[PDB]
Amino acid sequence: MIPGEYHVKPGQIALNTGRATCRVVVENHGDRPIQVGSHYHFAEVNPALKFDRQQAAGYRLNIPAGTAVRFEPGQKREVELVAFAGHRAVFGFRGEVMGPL
Amino acid sequence: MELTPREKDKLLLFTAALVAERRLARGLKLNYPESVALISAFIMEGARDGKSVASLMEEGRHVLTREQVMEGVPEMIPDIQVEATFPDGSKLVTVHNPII
Amino acid sequence: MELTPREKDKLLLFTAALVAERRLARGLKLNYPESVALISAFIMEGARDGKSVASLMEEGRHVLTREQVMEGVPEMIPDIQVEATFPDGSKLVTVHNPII
Amino acid sequence: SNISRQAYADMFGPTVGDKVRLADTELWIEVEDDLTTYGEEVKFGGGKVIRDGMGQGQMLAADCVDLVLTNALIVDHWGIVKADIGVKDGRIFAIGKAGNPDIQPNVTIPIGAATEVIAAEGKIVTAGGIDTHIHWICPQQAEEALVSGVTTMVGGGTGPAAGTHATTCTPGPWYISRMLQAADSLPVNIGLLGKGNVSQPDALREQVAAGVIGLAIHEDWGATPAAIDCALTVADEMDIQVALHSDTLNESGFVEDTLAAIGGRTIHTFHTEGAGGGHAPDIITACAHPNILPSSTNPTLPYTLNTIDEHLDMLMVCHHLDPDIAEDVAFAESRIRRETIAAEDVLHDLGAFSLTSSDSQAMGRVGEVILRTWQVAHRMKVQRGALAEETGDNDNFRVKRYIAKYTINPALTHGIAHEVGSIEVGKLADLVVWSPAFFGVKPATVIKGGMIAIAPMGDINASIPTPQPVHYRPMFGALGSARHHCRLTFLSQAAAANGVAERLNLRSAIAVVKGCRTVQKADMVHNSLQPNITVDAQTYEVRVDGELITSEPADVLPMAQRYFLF
Amino acid sequence: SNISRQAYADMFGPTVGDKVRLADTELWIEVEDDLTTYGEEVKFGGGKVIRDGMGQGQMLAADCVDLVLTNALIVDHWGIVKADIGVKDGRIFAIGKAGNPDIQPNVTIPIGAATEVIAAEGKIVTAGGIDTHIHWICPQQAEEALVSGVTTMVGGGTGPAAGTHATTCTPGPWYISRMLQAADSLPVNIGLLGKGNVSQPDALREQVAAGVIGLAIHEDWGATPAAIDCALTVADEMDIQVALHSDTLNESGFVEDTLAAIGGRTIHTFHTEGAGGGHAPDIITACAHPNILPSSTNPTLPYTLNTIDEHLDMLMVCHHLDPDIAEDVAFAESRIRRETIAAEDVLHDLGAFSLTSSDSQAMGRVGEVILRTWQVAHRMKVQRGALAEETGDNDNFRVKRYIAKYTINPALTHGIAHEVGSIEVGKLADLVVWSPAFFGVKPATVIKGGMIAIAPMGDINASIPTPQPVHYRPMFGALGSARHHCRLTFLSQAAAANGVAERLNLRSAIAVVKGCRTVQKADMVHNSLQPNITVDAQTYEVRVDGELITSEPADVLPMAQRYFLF
Amino acid sequence: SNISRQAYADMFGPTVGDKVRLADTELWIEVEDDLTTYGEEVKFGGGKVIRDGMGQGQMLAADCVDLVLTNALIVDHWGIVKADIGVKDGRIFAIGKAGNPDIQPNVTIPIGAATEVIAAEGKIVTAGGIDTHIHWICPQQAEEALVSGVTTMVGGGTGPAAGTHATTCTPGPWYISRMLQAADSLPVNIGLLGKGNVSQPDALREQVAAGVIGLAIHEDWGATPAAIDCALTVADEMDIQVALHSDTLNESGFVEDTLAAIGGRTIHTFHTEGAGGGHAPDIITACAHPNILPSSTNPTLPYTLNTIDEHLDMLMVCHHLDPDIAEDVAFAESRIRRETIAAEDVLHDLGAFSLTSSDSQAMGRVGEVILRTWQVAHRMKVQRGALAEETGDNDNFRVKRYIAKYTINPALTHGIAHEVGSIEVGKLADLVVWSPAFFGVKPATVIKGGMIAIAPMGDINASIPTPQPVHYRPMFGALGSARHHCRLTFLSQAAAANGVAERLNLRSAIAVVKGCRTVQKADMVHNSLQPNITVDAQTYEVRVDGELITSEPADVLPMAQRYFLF
């Protein structure tokens, strides 16, 4: 007996189903580490990360909400992106779009 | 003495610990509040003695064992934190999974 | 610990009892507040041990005798009541004429 | 991508199909529905979702909520579901999916710059409790109750005076006015009850006009047929509630005479089992009537090994009886029957008894209303098993039935359900956050009118709010003017019209009661059973449809020695 | 029918002829009169008298009292009688026989639906104490005094500052205004004293116009003939009182020079014995004059074995003296004389000294004014026996003489006797309920303006209000707006006229002082003796009519170690 | 006549040339000047100087001060001098020679009947501290800070909610209004900060118009270039301050990108060293810029043996990170660098870092801002010796440099220096009295707006205020209306114009902020160094002009175990 214990039924949850995704190779050309969040507009990340910014337009990391992907200096890795939903209007970040798309 | 609010608050923790201490002595299996108070007071005295934060983070896990507390208690306490005046000022001591 | 107001209030009773306990040990004849605190604390520990309300209503009358308290004290205490968490929840213990 | 259910539960709390144990009891709830879109859950923290342009939008204050409780597991009479809770203007805005409509799908609760966040993942959220049997013996009771999870207190009193010790009555205009003023200083919603024991209507009308939301009839002031009829007549014309504590002595008649005097009019019966007061030994039979709204006081909930032993001395002190007067002790003894005490627990499980209350410091414990309600549910599951209404392998229905007893039902009975009582849109944001291991025992957060009023708090000088010692301390919602803005003082329609609030210069928000006369047993949520119950005059045995109703006394109970220092 | 006297006393309290011991002292009071009609006493509880149609009537709120104290044993300067006390609109309505005129005879205090009940059978009821020597060093003093049974506090100060440590002065308009505002937060009636040490009238008039009800002259600010004359001139024109602490150093003259400066004008002398301050070593001779209203501070009451030893260090800290400065220690020593200390107790017993006060945290104990007054009475009965005025075998007269010292006399001296000071109709309902075993030590109930403000209270979560731990806690009468309505802030006639209350936005009820100039020694109730007293300049011996006045130091005292935990 | 210097110091405190040790540290201050006329010092007490016609005059209230602090040793950024302090109308009237112009020479501070006295001989008097990094997690923080010597608190929060746990933001109009109302109940001057993380200006303008005096940007809500630029644009047009907690993750760019976004506009950087948050690992380089006003949070001050060990778990709880999530623990570890921690102490000693703050209950200790600032000064003197600016054999300059860090500089940074921040005429009388042995640890008296608000107080029932137990208790300055009159609620110019105070019915005095945009590093008193600082991306080494900056961890510290019970 454990007070307030859970009895989680076994299995898995499929995240962000029914949405456009794409894979991109990314490389950190900076001398300091860079960590990117799940809902951050990938196309507007730290300029030191080199990748096809044009492909990442209107996309974010296809990872569970609240987690992140870290890039140590010189690190290169392929990540999977998922497209923004809702109104598909981007405001903030580096101020590159500030509107729909 | 010029006791500040924080010193008077710690007197509450000390007294709570006196209760648990006596019950443990009788041979009772401590409950949730008793366990937290007993381990917390231990750490405070550790700091008064001048032990390091690192030493206490370890020693704090050997105050009470799983057989000295009620069922479910060890899981209700994933960690215990308390601050005390060490020789080098106030420091925070975090003991993870104190009861095993 | 997440101490509620009632738990913190009981800590006052416990501490008051610590005072009386020490004085009784020195061989002093306890006064009114000391006697009430000493017997009350006794009952609370009884409940923690798991004794029944009925048992304590009896045992509570054999904590202090007429020769261990000041004159007039036994008559100032026609009864003593205190509540504590028994294994089956909070219960009220009423000890009539505790000092004889 | 994909994530395992266990890892998911550890991050955002349980989802559909997962079960959770309530504290250390045998009750298990199962998540019935989840309003989130998997992958789009909002989470706060360094590098999380709720950040500018991401889970937080660009909308103005008017277009977003003031407070959002993320990933909460709601436990209410209507359902046990996972969802975000939006709070705006001190009231429940919506129950749905929070976020930023600019980049997230299905957002019903918009988060913007004006939104504060409370992380409820892994926590159970409920409505604030409502105790309708308060004796205002001391102001300290409000804090004790608030800490336990009760946010609304209805009752009467003027302080530690003989009348208040025994009854829930605030006698007359002067004391009513004084208490309405004193209420502004207390962190709970309050509604007062006046002394309804009089056979002259005008004496009652004055009180209602002064501010009371009900009239409490207690045998200590004489619960006679004439008094009862008088109070009910005034109640019928002023839309206020009547709470009854009948004639134990059978001095003016038996229970059937009282029921006759009531004449099918709506009335709330206090401690219907009888130990706390009422026609000996069959007041319990009142729960069979449609116009009767029955409740229990907590010292008899649930039937345990020490219950009886404790009751005799408790009875005496409360009602100012004399142990040296034979008649006083005989009348006390006629009130404590093992038979009715045991039956009460079962009648609650069946829904025959619809409310639970304390009866604060007068044969009741102000901070144990919620705690004891759950102990009864535990003991009933253990002894009787699943309810006929249960579906699936969980105790969901039994949980909804019991939670309604100290939330929506008390609110309906006293005509304040339009303001509080449950987690529904438009109602005051009186919410309680619980960690599953401490459910019903010690809350993590108690919210009043949209502001946290009390919570466990560690070392004030610590580097974080978690270091010991951790004990309950008053928060901003309990401070001066912020308090006034986050609490409600309930008035009768007459008092409100008379300008009582302005005359007394009441600083808190005002709410008016209504619908006290129209409520009936059939309206009590999940507790509308009108059983064919009988009590044997000699043996005191309780029977429903001829079958004997009884239960066994508990030796050990959950939500007890594992959580309390004393 | 018939009932034995013992059984009667156990049920309704003592009646005519019965005697009662005051706490654990040797003082015994005897009931002089009983206003009840045997068989018609009102009692509250389950199945008792105060019930609809029985001991409770059908009258409207306007025709019955708000509160009734049943079967009380009143101990006041005018009598020691058994009776019910009626309270209406926060004031004493009547002292008589309560009940329902419909079925009971001789009812003078009608009980109705609007009536709250306080059971006082077996309890002694007195008026609230009044301390006229408060140093507002800390706000915590009000609670300490309220708990002891003192409901009105007169004095001055701004907090723990040097000036307030030594004197009872609230210096100037700004601080006076600030303290008048802060007073609304305290549960006791308050009247402020300004700094009267100035030789320019206008500087004093401003203060009176700002709100003070008196001017305190203390030697620390220079108690010179010019200052004294100045203050008395302003007092004479503004109807406020002057309180004096004379020149101990004899720097400007001797006691006769001060008396000359006073010029036969009304004045209240603080700690007239001298230990607390005054012309060394004969300030005590002031009590022989008709215009002098003499009072004592409590650390010297009564003369005990440890009194002297304790005084030297106490003196130094209070007046900011330096133990390393010869002149500072010599002046301290000239103030502590065993001779005058012993005589003071006798002069009180004789009625030469008319008031008792504390001198809070400046050579006085704020919570021991009442306690010490009774200890002196005990020690005097023990040493001197019955007073010449006693009749019967009781200490009734000595009790009336001593109770007047901290009740009616302080009220008369400061011109507030029209509002408080005794249990008389029309006066504010400031009452204290005492159990005979704890009389003068620990009250059962402290009522302010008709509402209980503080009382012993047990476990808040208990089933009754009696379980341990029991300690004093604030009640509704001490809460926010209810407090404001139940307390009084006394203003000078000038301040009231100037609209000070409205300008400062004072929330409490306002009362104005009057009759400060017309009171004289002859007006002090039971304490008007003007003895031909002399003090030997060398031996410090006190003599009245040539006979030596003295007493012996107590080794053990009542109302001490039997009641206190520390 | 003549008196020896030692005897003189014992009577009136130290004079020119005398040195005094600060608590138990190695810091020594030397009296630079004395404004008295030897022989004419004013002293209060029985038979002292401050008496009618002597050291006290005949002037009316308007011509004399309300409060005088006699023989005080002032320690402020402008000087360490001996003098009397005059206080009138709640503000600092003059710093000079108090007395009676009628008989004394050079009197600049007239004492009259309306003057209260506080004896400060042998005591050090300073201005009240100002903490600009408060997380309003609980109301109890105000008392803790007040006791420590901090009289003004700037920050944000709504109580113990996730958002407030991590950030200093009071989100939106509703919560801002609620907190402004709750502030009237707290004994410290208060100014709120809103959530500045938004890319829509109007969402920020609403908040400023609602009442906030600044906008706090925290990485938890997304510290992106767009958000930063947005907040600074609104700040520039509304004259409010921006406080930054940069992007540790380097998610949107590195420190140079953030600095670029700031675009040379005025901004206050929180915990510039980085442990509390900021671009890893070089946020510390911001202190080289003219538009940057850098401050430190206290858990890293000063570098000791246990600092590092303590930080990891502290970080996690504050920012709601998950120790089981690799990315969460890596980002926590990247924040704790021994290299930057050690350099911070030196940068403070050099004046590169201009402010010290707490970061209350979110990686900071609310009652240790002052205490830790002095510990750093001690450790720096011990390790580096005298500052290049020192003159004479004392630490006077180092003391002025460090005291400015928690007094005048915080006031200048947030545009409230016209009201508080130092002991200068016209400023609010927020003063702290310290005994030299307890300097920076436990105050003797804490004055707010001219009234003592909190002080150590002994037994309430004692004959003097000195007997044990002595602990801090609220005084009259902290009571109801007197409190409102002695505290300030700072509003933005927009809020003040909009009538926010009247609409919310705020009872306290209102003050408006101004000059937030014009302040720059060069304006920071004694702390304007803009060093050519660099941080090695790999080794984290801090270098100024190529030279390595570092210090050694303390094993034992002053103002620690000798003063605290726990």
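The residues of chain F that appear here are 2-567 by Swiss-Prot count, in order.
Determined by X-ray crystallography, 2.0 Å, according to the entry header.
Each residue, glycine too, has its Cβ placed from N, Cα and C.
According to its DSSP assignment, F:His134 (mutagenesis position) is in a strand. Mutagenesis annotation in Swiss-Prot: F:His134 to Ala, described as Abrogates activity and reduces binding to nickel ions; the structure shown retains the original residue.
Sequence-distant neighbours of F:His136 (mutagenesis position): residues of the same chain at least 6 apart with a C-beta under 8 Å from its C-beta are F:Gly156, F:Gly157, F:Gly158, F:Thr165, F:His166, F:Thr168, F:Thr169, F:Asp360, F:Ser361, F:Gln362, F:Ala363. Under mutagenesis, Swiss-Prot gives F:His136 to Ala with this note: Abrogates activity and reduces binding to nickel ions.
The number of other Cβ atoms within 10 Å of the Cβ belonging to F:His219 (mutagenesis position), over all protein chains shown, comes to 26. F:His219 (mutagenesis position) falls within a strand segment according to DSSP. Here Swiss-Prot notes a mutagenesis experiment, F:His219 to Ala, with the remark: Reduces activity 500-fold and increases KM 1000-fold. Resistant to inactivation by diethylpyrocarbonate and iodoacetamide.
Taken from Swiss-Prot, the feature substrate binding site applies to F:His219.
Looking at Swiss-Prot, you'll find the mutagenesis F:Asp221 to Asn noted as follows: Reduces activity 50-fold.
F:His246 (mutagenesis position) carries a strand DSSP state (E or B). Experimental mutagenesis at this site is recorded by Swiss-Prot as F:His246 to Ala, annotated: Abrogates activity and reduces binding to nickel ions.
In Swiss-Prot, the entry for mutagenesis F:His312 to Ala states: Enhances thermal stability above 50 degrees Celsius. The structure shown retains the original residue. Counting only same-chain residues at least 6 apart in sequence, those with a Cβ under 8 Å from the Cβ of F:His312 (mutagenesis position) are F:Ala276, F:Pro300, F:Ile337.
Note on F:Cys319 (mutagenesis position): other Cβ atoms within 10 Å of its Cβ, all shown chains, come to 27. Here the residue is the original one, while Swiss-Prot reports the published mutagenesis F:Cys319 to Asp with the comment Reduces activity 20-fold, but increases KM only 1.9-fold; optimum pH is 5.2. Reduces binding of nickel ions. Resistant to inactivation by iodoacetamide.
Under mutagenesis, Swiss-Prot gives F:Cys319 to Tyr with this note: Abrogates activity.
Under the heading of mutagenesis, Swiss-Prot lists F:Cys319 to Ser and annotates it as follows: Reduces activity 3000-fold, but increases KM only 3.9-fold; optimum pH is 5.2. Reduces binding of nickel ions. Resistant to inactivation by iodoacetamide. In the three-state DSSP reading, F:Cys319 (mutagenesis position) counts as helix.
Here the residue is the original one, while Swiss-Prot reports the published mutagenesis F:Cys319 to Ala with the comment Reduces activity 2-fold, but increases KM only 1.7-fold; optimum pH is 6.7. Reduces binding of nickel ions. Resistant to inactivation by iodoacetamide.
Swiss-Prot gives this note for the published mutagenesis F:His320 to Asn or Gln: Reduces activity 100000-fold, but increases KM only 3-fold. Taking Cβ-Cβ distances under 8 Å and a sequence gap of 6 or more within the same chain, the neighbours of F:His320 (mutagenesis position) are F:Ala167, F:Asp221, F:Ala333.
Listed in Swiss-Prot is the mutagenesis experiment F:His320 to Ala, annotated as follows: Reduces activity 100000-fold, but increases KM only 3-fold; optimum pH is 6.75. Resistant to inactivation by diethylpyrocarbonate and iodoacetamide.
Among the features that Swiss-Prot reports, active site, proton donor is placed at F:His320.
Swiss-Prot lists F:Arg336 to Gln among its mutagenesis entries, and the accompanying note reads: Reduces activity 10000-fold, but has no effect on KM. The local packing around F:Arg336 (mutagenesis position), expressed as other Cβ atoms within 10 Å of its Cβ over all shown chains, amounts to 24.
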Margin query: With Cβ-Cβ distance below 8 Å and at least 6 positions apart along the chain, what are the contacts of F:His246 (mutagenesis position)? List them in sequence order.
Written below: F:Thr168, F:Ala217, F:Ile218, F:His219, F:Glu220, F:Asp221, F:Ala224, F:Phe271, F:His272, F:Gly277, F:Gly278, F:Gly279
Checklist line | F:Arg336 (mutagenesis position) to F:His134 (mutagenesis position) - Cα separation in whole Å | finding: 19
Check: Using a Cβ-Cβ cut-off below 8 Å, which of the mutagenesis positions F:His136, F:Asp221, F:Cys319, F:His320, F:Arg336 are near chain D?
Finding: F:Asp221, F:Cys319, F:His320
Notebook entry, point to check: In Å, rounded, how far does the Cα of F:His134 (mutagenesis position) sit from the Cα of F:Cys319 (mutagenesis position)?
Noted result: 14
Next item on the list: State the count of C-beta atoms found within 10 angstroms of the C-beta of F:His134 (mutagenesis position), not counting that atom itself.
Entry: 33
Notebook entry, point to check: Can you count the other CB atoms that lie within 10 A of the CB of F:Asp221 (mutagenesis position)?
Noted result: 25
